[PDB]
Amino acid sequence: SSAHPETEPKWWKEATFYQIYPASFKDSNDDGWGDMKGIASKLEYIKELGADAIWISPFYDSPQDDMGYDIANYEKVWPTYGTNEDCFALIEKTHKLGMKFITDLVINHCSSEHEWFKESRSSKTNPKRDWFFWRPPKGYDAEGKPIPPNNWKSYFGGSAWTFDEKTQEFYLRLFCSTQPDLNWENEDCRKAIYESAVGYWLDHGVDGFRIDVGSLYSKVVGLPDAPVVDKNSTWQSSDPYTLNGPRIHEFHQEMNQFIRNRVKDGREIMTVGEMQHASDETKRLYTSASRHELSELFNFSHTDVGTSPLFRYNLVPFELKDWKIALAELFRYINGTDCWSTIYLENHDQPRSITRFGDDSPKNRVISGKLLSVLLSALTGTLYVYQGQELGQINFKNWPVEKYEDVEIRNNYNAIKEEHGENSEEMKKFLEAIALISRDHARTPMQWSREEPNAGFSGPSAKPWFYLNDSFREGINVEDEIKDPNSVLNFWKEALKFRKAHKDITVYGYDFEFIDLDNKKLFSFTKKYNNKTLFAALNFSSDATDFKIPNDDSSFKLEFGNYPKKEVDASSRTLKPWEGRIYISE
Ligand SMILES: [Ca+2]
């Protein structure tokens, strides 16, 4: 383990994080929106699950055009969630329970309702004009409409620019129309960002930050037209010119130094960057401890499987090997380095992992939910669990498009309507995809009980901000699962206990090697920690599946699995349907 600097323990390496989506976690006042008092009331539940830390998605003052990722004031809690004092009390309560607290740092862009943007947009001459990207129209089209400065596509569909009537220029917004991108080329802007979004929260005791699209701050000069890679789209991915840009490491080093110099009590701050996509070299540049940038990052390859690289909402076939390799991208690069990794399958931007990677049928949803827990329990990195994942939540079914709340759905729908027609093959493919892939599968209210109609998220007379998934009626809820010894929830409790008990090799294990990589059913691997060897055999299928342990001998003992403990034959070399096993040799 001495030739593996990544094994150096840190609180944030071995902490299990639980991610809370504040709108959808717990309503305490029957207005249909989750809130901070709701979260506070459920911290004991989170601790009992086995979490060491929480990450709360944005709770700052926001018009909610992108459900909190459009921030109008970094230093004020959205009144619907509570007051600043409510938040400070929540941070303190979290700490007094022995858990860490990280907040969502969203500084690629802010809301157009932020005072910075209200000033910037007011004239061409004000001190904050170049805190954002303002450009004249490229020209005007045959119908007299202004043409945007370039061909860049928004992450939510259509053009990445919005025209301002008053000042007669476009502003850049990679996300929705009211999320203008901040201009990190402006040093005054960077300093103000650090003071407001970072310093304020350090002063109020956060243990770290999850950094929203942290790889987008550096734009290539000139904002040039992007390559025409999609021949059936007016607008093109800006990635070559916005993703991991030439100043991105400079900016992250600067922000890291700001944090180091602003902390007052010498505490260890974690940063996890939502970096999206990166070569292994880029990942190392971000997460090597010696680089003083990020602690770790999220990489999207494993959550991208089964979607077109050109458009997330066009489905494509994939096989198990694709997912194995994409998952391994999270962690293999850290082997023998001072880097660190993340491990997760769910977040507020993803559909449910059982639906995607298990089998959500009534027959298989429990056992395959447990299989995913076995897998995650054994992988190296900081583990994240998303609200409802521990219940074995599944995608919702048979919703019409108009029921989806997400701006990502609304904007993409409208772009397709405009470009291809509402009644088109392009629309049909989109509608097929949203049923599997939409972020909204993560955002339906948390299911605390079987109570009609709101599943204990709110009182029975309240109207939730977004519709409940019908799965609460099928026993997918906290109250029913606590009482069922065979539940996914009770299994996740066991999985986290197992992971912690064997943390040297589960959290800090190294020399990861795939066994039978090509296998369409068997996901198998070994890891090392000094004299210890961990071996996993995981059957991602409804069929029985054979496996072999490399260098098999009597030392390999069955330490965890999802089939009944007293009914498993550890010496058998065939897995039952959806069976997973973790063996450890000393
Ligand atoms: Ca509420």
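Per Swiss-Prot, chain A residues shown: 4-589, in order.
So how was this one determined? The header says X-ray crystallography, 1.3 Å.
Placement of Cβ uses the backbone N, Cα and C atoms for every residue, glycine included.
What Swiss-Prot says about this protein:
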type	residues	note
ACT_SITE	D215	active site, nucleophile
ACT_SITE	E277	active site, proton donor
MUTAGEN	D215 to A	Abolishes catalytic activity
MUTAGEN	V216 to T	Can also hydrolyze maltose
MUTAGEN	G217 to A	Does not alter substrate specificity
MUTAGEN	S218 to G	Does not alter substrate specificity
So for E277 (active site, proton donor), how many other CB atoms are inside 10 Å of its CB?
22
On a simple 10 Å Cβ count over all chains shown, which one of the mutagenesis positions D215, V216, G217, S218 is most densely packed?
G217
If H, G and I count as helix, E and B as strand, and all else as coil, what does DSSP give for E277 (active site, proton donor)?
strand
Could you round the CA separation between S218 (mutagenesis position) and the residue listed as 'active site, proton donor' to a whole angstrom and send it over?
7
Between the residue listed as 'active site, proton donor' and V216 (mutagenesis position), find the distance joining the two CA atoms and give it rounded to the nearest Å.
5
